[PDB]
Amino acid sequence: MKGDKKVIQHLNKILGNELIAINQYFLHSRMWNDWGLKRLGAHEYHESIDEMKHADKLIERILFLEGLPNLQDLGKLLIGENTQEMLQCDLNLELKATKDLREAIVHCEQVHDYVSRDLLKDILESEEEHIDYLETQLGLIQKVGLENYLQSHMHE
Amino acid sequence: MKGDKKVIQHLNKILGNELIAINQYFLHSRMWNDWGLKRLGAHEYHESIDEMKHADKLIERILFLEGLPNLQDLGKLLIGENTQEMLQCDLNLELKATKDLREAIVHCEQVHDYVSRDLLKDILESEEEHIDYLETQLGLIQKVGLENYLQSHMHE
Amino acid sequence: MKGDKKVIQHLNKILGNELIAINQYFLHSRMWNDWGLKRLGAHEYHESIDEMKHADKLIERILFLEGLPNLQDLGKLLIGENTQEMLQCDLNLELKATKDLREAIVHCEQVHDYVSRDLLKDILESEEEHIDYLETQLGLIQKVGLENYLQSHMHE
Amino acid sequence: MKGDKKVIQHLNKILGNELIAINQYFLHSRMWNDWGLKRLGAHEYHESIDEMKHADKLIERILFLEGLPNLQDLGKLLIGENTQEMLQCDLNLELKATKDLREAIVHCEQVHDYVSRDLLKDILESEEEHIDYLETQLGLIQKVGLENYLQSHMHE
Amino acid sequence: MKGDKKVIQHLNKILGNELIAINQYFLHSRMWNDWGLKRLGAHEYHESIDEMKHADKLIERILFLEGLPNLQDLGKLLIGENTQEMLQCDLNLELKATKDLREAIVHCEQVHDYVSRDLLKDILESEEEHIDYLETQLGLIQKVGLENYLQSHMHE
Amino acid sequence: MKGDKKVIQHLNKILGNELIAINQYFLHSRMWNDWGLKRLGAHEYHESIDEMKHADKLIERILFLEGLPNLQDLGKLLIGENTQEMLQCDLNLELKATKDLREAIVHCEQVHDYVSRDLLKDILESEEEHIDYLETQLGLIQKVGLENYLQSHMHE
Amino acid sequence: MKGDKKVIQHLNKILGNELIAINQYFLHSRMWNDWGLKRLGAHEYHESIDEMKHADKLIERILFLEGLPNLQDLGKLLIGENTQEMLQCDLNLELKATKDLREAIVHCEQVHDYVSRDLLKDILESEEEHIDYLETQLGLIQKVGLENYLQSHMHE
Ligand code: HEM
Ligand code: HEM
Ligand code: HEM
Ligand code: HEM
Ligand SMILES: O=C1NC(=O)c2c(NCc3cc(Br)ccc3O)cccc21
Ligand SMILES: O=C1NC(=O)c2c(NCc3cc(Br)ccc3O)cccc21
Ligand SMILES: O=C1NC(=O)c2c(NCc3cc(Br)ccc3O)cccc21
Ligand SMILES: O=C1NC(=O)c2c(NCc3cc(Br)ccc3O)cccc21
Ligand SMILES: O=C1NC(=O)c2c(NCc3cc(Br)ccc3O)cccc21
Ligand SMILES: O=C1NC(=O)c2c(NCc3cc(Br)ccc3O)cccc21
Ligand SMILES: [K+]
Ligand SMILES: [K+]
Ligand code: NA
Ligand code: NA
Ligand code: NA
Ligand code: NA
Ligand code: NA
Ligand code: NA
Ligand code: NA
Ligand code: NA
Ligand code: NA
Ligand code: NA
Ligand code: NA
Ligand code: NA
Ligand code: NA
């Protein structure tokens, strides 16, 4: 079904954000596991898988609309070097991702692509859940202290 | 069955205290959950449900006694700004509530409304259990430190 | 995640309506049980629980958006004196609720808070189901007669 | 297998009656459900489904006999404005349907299409059962009164 | 609950499209079965049932909104004479249906009938899934050839 | 445990090939699914997952050796426009990957990193299985013809 | 089957290292249990058993190759005096073990004793896993602090 060219461009932009997030979260997961923070490692692994599932749905939608999914142009990964910075890097990425999701939804609404809008709304709900998790973890570091926060994430 | 007018007034006063407690405990529960202190959030949620069940019984008793349950007047919620204050706000409310329960029981006894006394005694037992929990949490903060206390309430 | 101030005010307004409905439906439920109309009491009890669940979701969203949920202000309960009036009181409350939900959704759309819109739309779907239930009960009273209508709601 | 041209015309007339009945019974079902007469709504839904099954068999037989099943020409639906009228509308349709079935069977017998006759006989047995149901309900309205009759069909 | 007059007109227009699709798909299903292409026949039967379920939901919504569901006016069925035409006839009908769904959603949004919009959006998702299936079948006829494509749809 | 710098560079080169293959095979999978060739889509999906698992093991090994896994550089994806070209693009990538695996094993052996050698040997075994699959599919297309080959990959 | 003399000497050197590790890890295990650090005690017990299993396989190989397994000569145990030192003592022993394994594999390869090489490679993989565990524990001490680290290893 021929889709709106600019909708397809938005979908490819959201896809690109998901492709960044997949790799950033996967690497953060394996860094945390390497450091013995296996509860963080496991949670971040599931965050990466969730992004993989969003990217799948976006690829499938682009193809149905007769566009070409762009899996080639990988943007900048935000890789932290300590737990607090890794969480902040994930949060910064998610905040960019939700800004792009909102702009894409606006355009879907204007050209009446209501199914594309609904997919993007579902993705946006998942990313706002991720923002909640991230903001909460950063708050917990402040409340319980870094050493306790890390201690509580050693064991899965 | 026509009940004593002042018994009904006493029951409506206890119900008013329970209505405050429901909302105060529910809000504290959701604040703790938002902050990631999910063991506190869950325990406080169960406190709120317990007050809901007490309010239900009071409403049912008032109607059997041919009175009008007062769900319209809501007194002042005591909302803390951090974990220590929230626990103290709950404890301050509970101590007011047990004072009012004791005065209500005195009056039921004097007009021979022994069934209402028995209900109020059961509610009082629950409120004293809640006081014990609250006093114990405040003591633990002193014994293990606030940071450890909070750490121990992150995970259910 | 910092939300739009006016979204939060709308969410608190909706929460305010839900808090009225919780108490109004709970009281109506217990009145109907006291009168031996236990099928009405059970159904109205589940309406009250449904509003509690909506209130929970709203409180949770407000906190995520870094607002203060308002559980302190309780508006006017509409309590009937007989079954027909109680049903009409519930219907009047629900018509106000859905008007306010629609205005809140307009605003969420304008500021691109698509997740708050989606929550409010789900609540609106539940309230329209409640409106259908209430309109249908008032119509059944006309079709079968008040005495038959009440008879059919004696046993659960 | 080439069928008799007039048999196929008869089968298409029967099919035409079933297509009216499907829609008429389906709309009546959903009207009764909307009014809270769920027992009537459920029963009328099952009547609609049964006519769908008859239409299916007629379509299949016509195609086997190398005719064109007419799903395009929808005759007049008889929709009532209250329960008694809806039942009477269904009954009037059924009495027309059984008259056309009998005429179709006469012709099948004359041209030795005994398999088409057997199918129409089975459909006719179903339609006479539906007539029994409808006549019985109209008789019950008189025997128990309309208010009781409707009361007995509120709940499934 | 009194609905917007033009919403109701749009819902009846969507319903009319569904009623065409029910009959068109059912007839195509039974033609394919008659030809021994039972896998196509079974799939097309399920498409017809899906349209039956959408029609049901639209009828229910129109009645709740105090409108009259139009099951009397049946538009033009697009019936093909071979597999390739039957699939293209279904796709042509689906593309008109989605145009009409988009225009209905625009109006629902303008008058704040967000629950009707949500219903139409769900139906639109189902119709886009049907378009995907249909476009894919026409593409497979090209990629595997017509004889293979038909061969692969003989047996369930 | 600090690893040999050139081993880590080889591991990152292998990881780079796996990252290309993940995306290429995932896109090919979803292209085949969009075209209705779901058996090809499923098989190619499982090849993508396999490469994901290889990439995971490489990331973990590089971190253990105190290197930085390179998930930022993505080389050129080879995306075909039809089934034969897609298979040949996968085969070309695999043949580059196995060449690079062999050079890396030579260097692991020279510096006595026998565990890295063993991991790369296991990956090489998987890639030679993939080469077998691809070469075999290309041979089958020649033996049974493209139309039959695609027909046999329509259904899982 | 008569083995290479120097291969057997290498196997006996590896066995010598395993015999040290068995005793060193078993004593550290029982020290940690005595101190109430039972999670460390259990984990170190399992490391000791793993070394027992490697020693068994080496003894079995030496005897097959017609050599005499040396269980008489026990080298210097590295026993720590606190948790940090004990983990470091284990790590120091493991790093010497892996050096000796690599040198043994070199010789096995040169004289074509590929089965002995394979056994030593499997042991080497286990010892590198043990090095990963130890380095990770020493890193956790730095990140969570010694008091938290020990706290986390009190209970199993
Ligand atoms: C650094 C790149 C990637 C890594 C390291 C990676 C890793 C993984 C792993 C380890 C799994 C679990 C497999 C299993 O054990 O069953 C997985 C699953 C999956 N991946 Fe990836 N992946 C990557 C990229 C992608 C991309 C780019 C996509 C889509 C475009 C994707 C889509 C999926 C899907 C759909 C699943 C299945 C999840 C489920 O339902 O359980 N992945 N990935
Ligand atoms: C007059 C005030 C209230 C009364 C009398 C009341 C009563 C009840 C009762 C009897 C229950 C079921 C307990 C059980 O299953 O044993 C319940 C459940 C619940 N209440 Fe309330 N309640 C009130 C107010 C509230 C408020 C203001 C909230 C705010 C969120 C709330 C949230 C809940 C929730 C989330 C449940 C669980 C429902 C479920 O998932 O089953 N309640 N309430
Ligand atoms: C107003 C038009 C129609 C409506 C609203 C309607 C509605 C329905 C519904 C809701 C179902 C059950 C779906 C489920 O399983 O949940 C159904 C089943 C069915 N319909 Fe229809 N339908 C319509 C027209 C037709 C027509 C015209 C035919 C044949 C030409 C037909 C044949 C069938 C059959 C064979 C079944 C399955 C019966 C069984 O359970 O064995 N329907 N219909
Ligand atoms: C201080 C010296 C040692 C101690 C305290 C020790 C202790 C133990 C214990 C407690 C068990 C498990 C007993 C059970 O509950 O079944 C065990 C198992 C075993 N030990 Fe030792 N051991 C020592 C030395 C050795 C040596 C020198 C060897 C071989 C060279 C060895 C080989 C084994 C084997 C093969 C097992 C079987 C465990 C399994 O796979 O289930 N041990 N040892
Ligand atoms: O919280 C409240 N509890 C109440 O009973 C109530 C109200 N009662 C209405 C009423 C009902 C009867 Br039957 C007889 C007299 C009468 O005034 C009105 C507003 C708020 C409340
Ligand atoms: O219903 C109510 N919801 C509320 O948030 C609330 C109150 N807030 C206390 C508070 C908490 C924080 Br943290 C930051 C500021 C602040 O004022 C007080 C009374 C009643 C209510
Ligand atoms: O209700 C209807 N039943 C029908 O068969 C039908 C139509 N048939 C199309 C057709 C198919 C073939 Br193969 C050969 C001739 C032919 O006309 C067209 C419109 C409406 C209907
Ligand atoms: O397709 C049709 N949908 C309909 O509602 C309908 C008809 N309705 C009769 C009716 C019922 C009521 Br209650 C109120 C007004 C009213 O006119 C009659 C013929 C055909 C149709
Ligand atoms: O693909 C990537 N793999 C990575 O490790 C990585 C990054 N690492 C940050 C980093 C840099 C240095 Br210098 C030392 C330690 C360190 O953690 C940053 C961007 C992209 C990537
Ligand atoms: O650790 C030890 N391993 C051993 O095999 C061993 C000993 N074996 C004596 C022996 C047995 C045979 Br059969 C053939 C030759 C031979 O000298 C004696 C003392 C200590 C050890
Ligand atoms: K601690
Ligand atoms: K009666
Ligand atoms: Na939070
Ligand atoms: Na956590
Ligand atoms: Na506790
Ligand atoms: Na009573
Ligand atoms: Na109704
Ligand atoms: Na009822
Ligand atoms: Na009946
Ligand atoms: Na045939
Ligand atoms: Na397609
Ligand atoms: Na198929
Ligand atoms: Na195959
Ligand atoms: Na490590
Ligand atoms: Na540990």
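Determined via X-ray crystallography, 1.9 Å.
Heads up, the Cβ atoms here are built off N, Cα and C, so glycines get one too.
Pulled from Swiss-Prot, these are the features on record:
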type: DOMAIN; residues: E:1-145; note: domain 'Ferritin-like diiron'
type: BINDING; residues: E:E18, E:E51, E:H54, E:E127; note: Fe(2+) Fe1 binding site
type: BINDING; residues: E:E51, E:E94, E:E127, E:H130; note: Fe(2+) Fe2 binding site
type: MUTAGEN; residues: E:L68 to A; note: Assembles into normal BFR with wild-type ability to oxidize Fe(2+) and store Fe(3+), 5.2-fold decrease in rate of iron release from BRF, greatly reduced affinity for Bfd
type: MUTAGEN; residues: E:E81 to A; note: Assembles into normal BFR with wild-type ability to oxidize Fe(2+) and store Fe(3+), 3.2-fold decrease in rate of iron release from BRF, greatly reduced affinity for Bfd
type: MUTAGEN; residues: E:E85 to A; note: Assembles into normal BFR with wild-type ability to oxidize Fe(2+) and store Fe(3+), 5.5-fold decrease in rate of iron release from BRF, greatly reduced affinity for Bfd
type: MUTAGEN; residues: E:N148 to L; note: About 70% active in Fe(2+) oxidation and storage, diiron-binding site does not coordinate fully, decreased overall flexibility of the BFR, loss of 1 ligand to K(+), reveals more Fe cations bound inside the BFR cavity
type: BINDING; residues: E:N148, E:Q151; note: K(+) binding site
type: MUTAGEN; residues: E:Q151 to L; note: About 70% active in Fe(2+) oxidation and storage, diiron-binding site does not coordinate fully, loss of bound K(+)
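Structure coloured by features recorded in Swiss-Prot.
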residue: E:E18; record: Fe(2+) Fe1 binding site; DSSP class: helix
residue: E:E51; record: Fe(2+) Fe1 binding site; DSSP class: helix
residue: E:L68; record: mutagenesis position; DSSP class: coil
residue: E:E81; record: mutagenesis position; DSSP class: coil
residue: E:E94; record: Fe(2+) Fe2 binding site; DSSP class: helix
residue: E:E127; record: Fe(2+) Fe1 binding site; DSSP class: helix
residue: E:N148; record: mutagenesis position; DSSP class: helix
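Same-chain neighbours of the Fe(2+) Fe1 site beyond E:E18, E:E51, E:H54, E:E127, judged by a C-beta within 8 angstroms of the site's C-beta center, are, in sequence order, E:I14, E:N17, E:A21, E:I22, E:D50, E:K53, E:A55, E:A97, E:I123, E:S126.
Non-local contacts of E:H54 (Fe(2+) Fe1 binding site) by the CB criterion (under 8 A, 6+ apart in sequence, same chain) comprise E:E18, E:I123, E:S126. Considering only the recorded positions E:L68, E:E85, E:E94, E:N148, the residue whose Cα is spatially closest to the Cα of E:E127 (Fe(2+) Fe1 binding site) is E:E94. For E:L68 (mutagenesis position), the spatially nearest entry among the binding-site residues E:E51, E:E94, E:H130 is E:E51, judged by CA separation.
Comparing local CB density within 10 A for the recorded positions E:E18, E:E85, the maximum falls on E:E18. Each residue in E:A21, E:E47, E:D50, E:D90, E:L93, E:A97, E:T98, E:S126, E:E129, E:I131 lies on the same chain as E:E51, E:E94, E:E127, E:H130 and has a C-beta within 8 Å of the C-beta centroid of that Fe(2+) Fe2 site, without being one of the site residues. Within the same chain, the residues at least 6 positions away from E:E94 (Fe(2+) Fe2 binding site) whose Cβ sits under 8 Å from its Cβ are E:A21, E:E127, E:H130, E:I131, E:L134, listed in sequence order.
Taking E:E51, E:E81, E:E85, E:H130 as the candidate recorded positions, the subset whose CB lies under 6 angstroms from any atom of ligand 8 is empty. The recorded positions examined here are E:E51, E:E81, E:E127; by Cβ neighbour count within 10 Å, the least packed of them is E:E81. The 10 Å shell around the Cβ of E:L68 (mutagenesis position) contains 13 further Cβ atoms across the protein chains shown.
Between the CA atoms of E:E85 (mutagenesis position) and E:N148 (mutagenesis position) there is a gap of 17 Å. When the alpha carbons of E:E81 (mutagenesis position) and E:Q151 (mutagenesis position) are compared, the span between them is 18 angstrom.
Using a Cβ-Cβ cut-off of under 8 Å to chain F, none of the recorded positions E:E51, E:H54, E:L68, E:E127, E:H130 qualifies. A simple Cβ count within 10 Å picks out one of the mutagenesis positions E:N148, E:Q151 as the most packed, and that one is E:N148.
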